[PDB]
Amino acid sequence: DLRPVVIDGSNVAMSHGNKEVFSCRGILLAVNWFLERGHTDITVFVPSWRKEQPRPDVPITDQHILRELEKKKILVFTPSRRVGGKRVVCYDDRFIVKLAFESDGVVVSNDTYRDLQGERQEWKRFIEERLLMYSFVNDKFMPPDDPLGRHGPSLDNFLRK
Ligand code: NA
């Protein structure tokens, strides 16, 4: 029944808590929301530099959650590294999109990826049809019952095949 679920870990962690803080529980909270409904195939994507320790230079909370979810075969780090002077991160976005697209699943994010809509035509289609936004109120992950709006489908149908 249930469509595969690809979450954008950075979109979510940033949303949750302080907007200027990578809040890892946001990620957990999202994952459980899908775990409670019965979903078993969930990928969260997050860049690999988010493991390093510490980045007292980038604010973050409950970092230990990231490896916990990697262990449960849900979180997957995206590649990154330090080239010459600074840093180089393989867009999280392409992994998130590709995966969902190639698994005919859904993407949990409030990013619409207007660049990736623009690059490939087929992807623009997919995002319009299968992005799933949300709001957080404190620790409460609240996705809409009307994900495409009055005219599209009910949330339960959105998560089915
Ligand atoms: Na945050």
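Following Swiss-Prot, chain A shows residues 134-294, kept in their order.
So how was this one determined? The header says X-ray crystallography, 2.8 Å.
Just so it is clear, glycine is given a Cβ too, placed from its N, Cα and C backbone atoms.
Among the features that Swiss-Prot reports, domain 'RNase NYN' is placed at 135-290, with the record citing sequence analysis.
The secondary structure of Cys157 (mutagenesis position), as reduced to three states from DSSP, is helical. According to Swiss-Prot, the experimentally introduced change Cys157 to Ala is described as follows: Loss of protein deubiquitination and suppression of inhibition on JNK and NF-kappa-B signaling pathway activation. Loss of the ability to inhibit stress granule (SG) formation. No loss of RNase activity. No effect on ICOS surface expression.
For the mutagenesis experiment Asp225 to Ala, the note given by Swiss-Prot reads: Loss of RNase activity, no loss of protein deubiquitination and ability to inhibit stress granule (SG) formation under stress; when associated with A-226. For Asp225 (mutagenesis position), the same-chain residues that are 6 or more apart in sequence and have a Cβ closer than 8 Å to its Cβ are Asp141, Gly142, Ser143, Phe178, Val179, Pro180, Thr211.
Following the DSSP three-state reduction, the secondary structure of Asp226 (mutagenesis position) is helix. While the structure shown retains the original residue, Swiss-Prot records the mutagenesis experiment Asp226 to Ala with this note: Loss of RNase activity and no loss of protein deubiquitination; when associated with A-226.
What Swiss-Prot lists as Mg(2+) binding site is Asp226, and the listing cites similarity to another entry. For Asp226 (mutagenesis position), the same-chain residues 6+ apart in sequence whose C-beta sits under 8 angstroms from its C-beta are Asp141, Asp244, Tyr246, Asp248, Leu249.
Among the sequence features in Swiss-Prot, the mutagenesis site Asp278 to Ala is noted as follows: Loss of inhibition on JNK and NF-kappa-B signaling pathway activation; when associated with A-279. Non-local neighbourhood of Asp278 (mutagenesis position): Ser287, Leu288, each in the same chain, at least six residues away, with C-beta under 8 Å from its C-beta.
Look at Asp279 (mutagenesis position): DSSP puts it in coil. Contacts of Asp279 (mutagenesis position) defined by a Cβ separation under 8 A and a same-chain sequence distance of 6+ are given as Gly285, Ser287, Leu288, in order along the sequence. According to Swiss-Prot, the mutagenesis experiment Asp279 to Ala carries this note: Loss of inhibition on JNK and NF-kappa-B signaling pathway activation; when associated with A-278.
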